[PDB]
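Enquirer: Starting off with a structure, shown below.
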Number of protein chains: 2
Amino acid sequence: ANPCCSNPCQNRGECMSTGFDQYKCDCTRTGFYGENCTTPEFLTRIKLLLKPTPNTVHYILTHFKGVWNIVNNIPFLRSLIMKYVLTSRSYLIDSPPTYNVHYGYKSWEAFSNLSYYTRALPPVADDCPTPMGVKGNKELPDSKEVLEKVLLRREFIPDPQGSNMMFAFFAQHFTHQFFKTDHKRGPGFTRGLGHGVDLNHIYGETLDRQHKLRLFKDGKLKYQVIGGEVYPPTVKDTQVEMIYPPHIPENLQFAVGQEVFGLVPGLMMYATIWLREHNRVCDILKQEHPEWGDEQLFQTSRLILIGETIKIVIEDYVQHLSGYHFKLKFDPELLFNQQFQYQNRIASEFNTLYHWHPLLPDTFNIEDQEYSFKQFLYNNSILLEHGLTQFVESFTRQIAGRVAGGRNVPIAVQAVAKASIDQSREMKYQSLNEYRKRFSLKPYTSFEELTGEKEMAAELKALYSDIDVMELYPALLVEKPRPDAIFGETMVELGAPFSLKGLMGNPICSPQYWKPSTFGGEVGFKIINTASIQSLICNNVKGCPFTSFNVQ
Amino acid sequence: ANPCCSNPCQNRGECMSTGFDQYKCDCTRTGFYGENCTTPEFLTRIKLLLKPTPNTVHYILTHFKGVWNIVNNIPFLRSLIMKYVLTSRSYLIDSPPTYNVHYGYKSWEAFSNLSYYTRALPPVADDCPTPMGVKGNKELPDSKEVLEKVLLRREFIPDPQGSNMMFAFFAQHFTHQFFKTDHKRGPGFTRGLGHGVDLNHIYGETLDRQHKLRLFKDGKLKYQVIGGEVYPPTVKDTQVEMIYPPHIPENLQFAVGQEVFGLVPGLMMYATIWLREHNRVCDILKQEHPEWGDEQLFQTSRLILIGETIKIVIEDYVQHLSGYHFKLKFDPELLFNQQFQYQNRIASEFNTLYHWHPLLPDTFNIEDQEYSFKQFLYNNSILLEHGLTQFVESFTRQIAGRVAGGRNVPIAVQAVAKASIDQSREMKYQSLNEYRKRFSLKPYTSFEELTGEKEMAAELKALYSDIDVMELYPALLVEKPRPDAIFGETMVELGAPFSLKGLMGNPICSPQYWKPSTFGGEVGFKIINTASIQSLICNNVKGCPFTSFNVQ
Ligand code: HEM
Ligand code: HEM
Ligand SMILES: *[C@@H]1O[C@H](CO)[C@@H](O[C@@H]2O[C@H](CO)[C@@H](O)[C@H](O)[C@H]2NC(C)=O)[C@H](O)[C@H]1NC(C)=O
Ligand SMILES: *[C@@H]1O[C@H](CO)[C@@H](O[C@@H]2O[C@H](CO)[C@@H](O)[C@H](O)[C@H]2NC(C)=O)[C@H](O)[C@H]1NC(C)=O
Ligand SMILES: CC(C)COc1c(Cl)cc2c(c1Cl)O[C@@H](C(F)(F)F)C(C(=O)O)=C2
Ligand SMILES: CC(C)COc1c(Cl)cc2c(c1Cl)O[C@@H](C(F)(F)F)C(C(=O)O)=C2
Ligand SMILES: CCCCCCCCO[C@@H]1O[C@H](CO)[C@@H](O)[C@H](O)[C@H]1O
Ligand SMILES: *[C@@H]1O[C@H](CO)[C@@H](O)[C@H](O)[C@H]1NC(C)=O
Ligand SMILES: *[C@@H]1O[C@H](CO)[C@@H](O)[C@H](O)[C@H]1NC(C)=O
C-alpha cells in the first residue's frame, strides 16, 4: 500500500508518499524533471548522447595495447586519466551516507549509527505486496532451487584472466578488515566501525586487543619463532580472543587482529606476511629515528602499512582484476584540486557483491599435496609443515575459479551461497535491474541477455518469471562475463565505485596527511610509494620467491 | 629534549625530529620553504602584500552601512560574499582531523578515536624543558594569581554590543550539545561523539535515552502539562538520568536530552522551547503526511530542527555577534561547487575559547525578582512560577557582560575560570602567540599590545615575563576589544573557523541531504529556511513575546 513500492522515481530521484496512496519524486540535481524524473534537461540529453557504454569503454581499455604503452609513459596523461576515473567513479557513491537496512528515508539514526552497513539503494518497504515491490509473485523462488540450478559448480571453471590463489586469499584477507558482519545484530550490521582500510585485521578493532598484540618494544607486534621462521604469537601468550574449533591444540592457536583468520591457512599466510612487514618497517623507522619511542614507531608503521595496502590494492590487485592495459596509479595528489569527500561508509551491497567463493578451487595445492576443504580448514599445521615460501610458490601457480558465467560455486561452501541469497531477501534488497539503473546501466530485458546463453537463462525464467524480479547476488554469479574476463558488467560497474571510494576516502589520502612527515620522513614515504605485491613477499618471505596475482 | 620543543617550523610547517638533537620541517603545501618554512614562494609574496589584516577587514564590515544595505539586496553578490567567508574560514581547520591531547604527531589512534577532542595545534611534548616549549620559566605563574589580578569582575562591565540573557543562554544551551567533557577520562575527552550539531541535548546521546524521552505516538517527545503549559516530563516518569542535587523535588526533576540542563533555569527554558518545537513540527508533518508512522515523523522532525538550529545560529546568533552590517546567509548550495569536507571533529581549543562566563550578570532578573546565583542554580520552581513568556520578556531586557577587555568573570564562577587555566596547562597547550600564528595572525610583541592598556598589562608582565609565554585562555578574556565590541581579534579569528566548519560540516548540508524530500517535502524544507530566533519563540511561547539576542 506504500505508494513508493513500485520504485517509480528514475535517475536517482527520491520518492516520498504524499498521502495514503500518492507519491512525489524529488528530482533535485538529478538532471531530469517530470513526475518520475524521466524528462531530461537539455544538457543531460547531450551528455547521454556522448556517453559510451561501459562495454564500449571495456573494449578500448582492454585493446590497443601499443597505444596504452605510450599513454602509460606520459605522466600528465596518465594522471589525467586516473584523475578522471577516481572522480567519475566516486560521484556514484552517496557521501555522507544515507539509507540502511532499517531506514528507506534519510534520518539522523541512519547517518550516525556506525553499526549499520549503509545502503546504495533503500530497502523495499515492509508493507509492499511483493518482495521486490509490486512486480513478481508473493514469494521469491526457493533459494535452494536457485542455488542448485545455476550457482553450484559441476566442473571447475578456471578464471580466463588467470587469477591465482595469491589473489584469492589476498581478496579474502584484505576485504575481511571491512566485511565483519555482526551476527548478534543481523546481516545489515557490521563490527568494522572504521568502515575502511584501517588494518584492524592486523592490529585489532579495539585498543585492548591491539595492546595484547603489541610487544611495546620498538613499535613491534609480538611474534614467535618456530623452526627459525617468524609467525604470529599464540592465544596463550597474548590472551586475545580467536575463533578456533575445540580440538585445535594451544600451540597452533595463532593470535592476529581478525578473530577468524586462523580458520584458513591462506589467511594465516597473509597475516604472517603483514605482521612481518610491520616489524620490518619498525626497524627501518628506528634506524631513521633513534629518538623515537615505542608508541610513535608503532603508529607511524601502521600508517605506512595502510599506504602500502592502498598502493598494492590499486596498482597490483585492481590492475589485475580490471584487465586494463592502462597503468592505474595510487596518487592522492590527483584529488587535491578536485571535489572529494575523505570519508566512507561500507555498503551492504558491496559486501554482497564481494562474495567471490567461485574463486576457490576444489582442492588446495601445496607442493606435492592436494588438500580437500575438510583437510585445509582450521589447519595451520599445513602452514608450519610447508612454510611460507612454498605456500607462495604453490599458490602463485594455482589457478582460481571464474566468478561470473554461472555454475562455479564449490559445494563445500553451498551454505554460504544460500545464506547470501537468503540474507539479501531478509534485508529487502531491490532487484538486479533496480541496482543496474542505480549505477547508470541499462536494465536487462531478458534472462538470455543477462546470461548470454540459453540453458541457465531458461531455468531462471521458470523460477523468477520476470527479468525485473531477478535478484542482485545470483545475477552477479550468472551474468555473461566480458570476453575472457573474470566478471560481467554489473560486478565492475557497482564494484568500482564502492572500492575506489573506500581506498581514496582514507584520511591518509587527505592533503594534511599525505606528506613525508606523516610517515616518518622521505624514507617512510618511499615505502608506501614503491610498495608492490612482489616487494611485500620479497622482503618478508625467505628466498624472495617470485609472486604475482596471475598464474605465470 | 625533543628538538621540536621550540616550535621552529613556521606557517603550518610540520616538525619532525631526525635524531636526538636535530629536526626537519615539512613545508609541503604551506606556500613557503626553507629550514623553518619561512621563505615565501613568489605567488605567496604577492598574496601577503594584498591580504589586509583582520582589523582592517573588521572596520570595513562594521562601517559603510549604506553600501552594505545595497549589497545585501543583491542576491548574487550576497551569495558570492558568503561563499568566500565559508570557504576561506574552513581552510583554517584540519579536516580530516589530526592531533589530540596524547598525540603530537598524526596517528590512526588520534584519527579514529572519537572520544578525544581534536587539537588545532599539537600538545607541547612531555620532555620539553618549559610548559610552552623552551621559552619562559620552569613553571607558569600561579593560576589563582592570574585569575585574581586580571579575570575576576570588580564591577559588572556591560557588553557594548548589547547582548542579552536570551543570547547568553542560547549560547550555553547550543554549545553544550558538542562541549561535553568526559571527566571520568579527563579534560581532553568528550561524550559528544557526534562532534557537532546533532541535537543530542534535546534527543539524548544514546538510543536508549532517546527512546525513554519519546512518546512513540505521532513522532513526539514525552511532555507534561502544568497550569495549561507544556513542560518536559520528570525523571520518575521516564527513568532518564539527570544531574540534580538530592533535595530537588520529583515534580521539578525535569528530564531532557542533556543531563546537566536542570542546573540552570535558562537552559531549561530553551529545553522547553525546543521540545515544544519538535512536537510542533510533528503536527505539521502529520498533517501533510497522514501515511507516516511514528519513527519517520520523529526522525524527519529532528532533521528539520537541526536545520532550524543551523539557520538561527548563522542568521541571528553569529549575525549579532559579528556586529556586521553584511547579512549572513545559511545556504548549503553555496558550497556545492567549492571544495569542502562535510565532516567535523570538535577541537579542545574551541571548547576553551567558548568559556564566555563573563556574559553572566551578578543577578538574574526575571519580572520583579532579582535572583542570586545560589537562588537561581538548579531551581526550576523559578521557571514554573514565572512561566516561559515572562522568562523571554525578562531575558530579552537584561544585558549580558562584555567578554574581552578584562576583569569581567563573575566571582560566583571563579572555580570554573581557574579550571580553564589549569586544564589548558594539563592538556599542554601552546602559547597565545603560537595560536595566533596558527590562525594567520601577527604575534603580540608586548602585554600592552595585547590589552590595549597599562594596568592589567603590567600585572601580566610581572607574572609571565615574556609575551611569548602568555596563555591562550586568559589572553582571550583580557584582550583589547574591537571598538565597542564584545570580543578581541583572537577570539573571532580562531572562533569563526571552528564555528562555521561545525555548522556547514553537518551532513544535512551535503548535496544528497539538502533537498525537499529529506525534510518531508517543501513544507518541512520551508520550516528550516524561514527559521529565526523570533519565530522559534513566536510559534512556541504563549502571546508571541518579542525577542532578540540584543537589548532594545
Ligand atoms: C578460502 C576458503 C573460504 C571459506 C571456507 C569461506 C567461507 C565463508 C564463511 C563461512 C562465511 C560466513 C558466512 C555467514 O556467516 O553467512 C563467508 C563470508 C564471506 N566470504 Fe568467504 N570463504 C572463503 C574464501 C573467500 C574468498 C576468496 C572471498 C573473496 C573475497 C570471500 C568473501 C567473503 C565475504 C566478503 C564474506 C562476508 C563476510 C562478512 O561480511 O563477515 N571468501 N565465507
Ligand atoms: C548559567 C550559569 C552558568 C554556570 C553556573 C556555569 C558553570 C559551569 C561549570 C561549573 C562548568 C564546568 C563543568 C564541568 O567541569 O563539568 C562550566 C563549563 C563550561 N561553560 Fe559554563 N556556566 C554557566 C553559563 C555558561 C554560559 C552562558 C556559557 C557560554 C557559552 C558557558 C560556557 C561553558 C563551556 C563551553 C564549558 C565547558 C563545558 C565542557 O567542557 O563540558 N557557560 N560552566
Ligand atoms: C544502532 O542500531 C542498533 C539497532 O537499533 C542498536 O541496537 C539495538 O539497541 C536496542 C536498544 O538499546 C536493543 O534493544 C536492540 O536489541 C539492539 N540491537 C538490535 C539488533 O536491535 C544500537 O544500539 C545502535 N547503536 C548505537 C551506538 O546507537
Ligand atoms: C580512546 O582512547 C582512550 C584513551 O587511550 C581509551 O580509554 C581507555 O581505555 C582503556 C581500556 O582499553 C582503559 O584502561 C583506560 O582507563 C581508558 N580511559 C582513559 C581515559 O585512558 C578508549 O578506550 C579509546 N576508545 C576507543 C574506541 O578505542
Ligand atoms: C570490486 C571490483 C569490481 C573492483 O575492481 C575493479 C574492477 Cl574489476 C574494474 C574497475 C575498477 C575496479 Cl576498482 O575500478 C576502475 C579502475 F580500475 F579503473 F580503477 C575501473 C574503471 O573502468 O573505472 C574498473
Ligand atoms: C564562536 C564565535 C566566535 C563565532 O562568531 C563569529 C564571529 Cl563573532 C565573527 C565571525 C564569525 C563568527 Cl562565526 O564568522 C564569520 C561570519 F560572521 F562572517 F560568518 C566571520 C568573518 O569575518 O568571516 C566573523
Ligand atoms: C568584590 C568586588 C571586588 C573584586 C575583587 C577581586 C580580587 C580577588 O580577591 C579574591 O576574591 C576571591 C573571590 O571573592 C576570594 O575567594 C579570594 O580569597 C580573594 O583573594
Ligand atoms: C592437517 O594437516 C596436517 C599436515 O598435513 C595433518 O596433521 C593432518 O593431515 C590435517 N588434519 C586434518 C583434520 O585434515
Ligand atoms: C527557588 O526559587 C523559589 C521561587 O520559585 C524561591 O522561593 C526559593 O527560595 C528558591 N530556592 C532556593 C533553594 O534558593
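Chain B uses Swiss-Prot numbers throughout; the residues present, in order, are 18-569.
Including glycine, each Cβ sits where the backbone N, Cα and C put it.
Here Swiss-Prot flags B:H193 as active site, proton acceptor, drawing on experimental evidence. The active site, for cyclooxygenase activity feature in Swiss-Prot is assigned to B:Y371; the stated evidence is experimental evidence. Positions annotated as substrate binding site by Swiss-Prot, on the basis of experimental evidence: B:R106, B:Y341. Here Swiss-Prot flags B:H374 as heme b binding site, drawing on experimental evidence. B:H374 to Y appears in Swiss-Prot as a published mutagenesis result, with the remark: Impairs peroxidase and cyclooxygenase activities toward 2-arachidonoyl glycerol. Quoted from Swiss-Prot for the published mutagenesis B:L517 to A, F, P or T: Slightly reduced activity. In Swiss-Prot, the entry for mutagenesis B:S565 to A states: Decreases acetylation by SPHK1. The structure shown retains the original residue.
Tell me about the setting of these features in this model.
Expert: Neighbour density for B:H193 (active site, proton acceptor): within 10 A of its CB lie 18 other CB atoms from the protein chains shown.
Its own atom aside, the Cβ of B:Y371 (active site, for cyclooxygenase activity) has 18 Cβ atoms within 10 angstroms in the protein chains shown.
Other C-beta atoms found within 10 angstroms of the C-beta of B:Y341 (substrate binding site) number 16, with every protein chain shown included.
Mapped onto three states, the DSSP output places B:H374 (mutagenesis position) in helix.
Secondary structure at B:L517 (mutagenesis position), as computed by DSSP, is helix.
Around B:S565 (mutagenesis position), the C-beta neighbours below 8 angstroms that are at least 6 residues distant in the chain are B:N181, B:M183, B:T413, B:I550, B:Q551.
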Enquirer: Give the residue from the recorded positions B:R106, B:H374 that has the most other Cβ atoms within 10 Å of its Cβ, counting over every protein chain displayed.
Expert: B:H374
Enquirer: Please name which of the recorded positions listed here, B:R106, B:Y371, B:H374, is nearest in space to B:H193 (active site, proton acceptor), Cα against Cα.
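Expert: Closest by Cα distance to B:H193 (active site, proton acceptor) among the recorded positions B:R106, B:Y371, B:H374: B:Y371.
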Enquirer: Scan B:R106, B:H193, B:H374, B:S565 for recorded positions whose C-beta lands under 6 Å from an atom of ligand 6 and note them, or write none.
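Expert: From B:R106, B:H193, B:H374, B:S565, counting a Cβ under 6 Å from ligand 6 as near, the near ones are B:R106.
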Enquirer: Under a threshold of 6 Å between Cβ and any atom of ligand 8, which of the recorded positions B:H193, B:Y341, B:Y371, B:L517, B:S565 are retained?
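Expert: Among the recorded positions listed, not one has its Cβ under 6 Å from ligand 8.
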Enquirer: Relative to the Cβ position of B:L517 (mutagenesis position), how many further Cβ atoms are located within 10 Å?
Expert: 22
Enquirer: Under a threshold of 6 Å between Cβ and any atom of ligand 2, which of the recorded positions B:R106, B:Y341, B:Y371, B:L517, B:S565 are retained?
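Expert: Checking each Cβ against ligand 2, the ones under 6 Å are B:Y371.
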Enquirer: Of the recorded positions B:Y371, B:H374, B:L517, which one has its Cα closest to the Cα of B:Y341 (substrate binding site)?
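Expert: Spatially nearest to B:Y341 (substrate binding site) by Cα position is B:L517.
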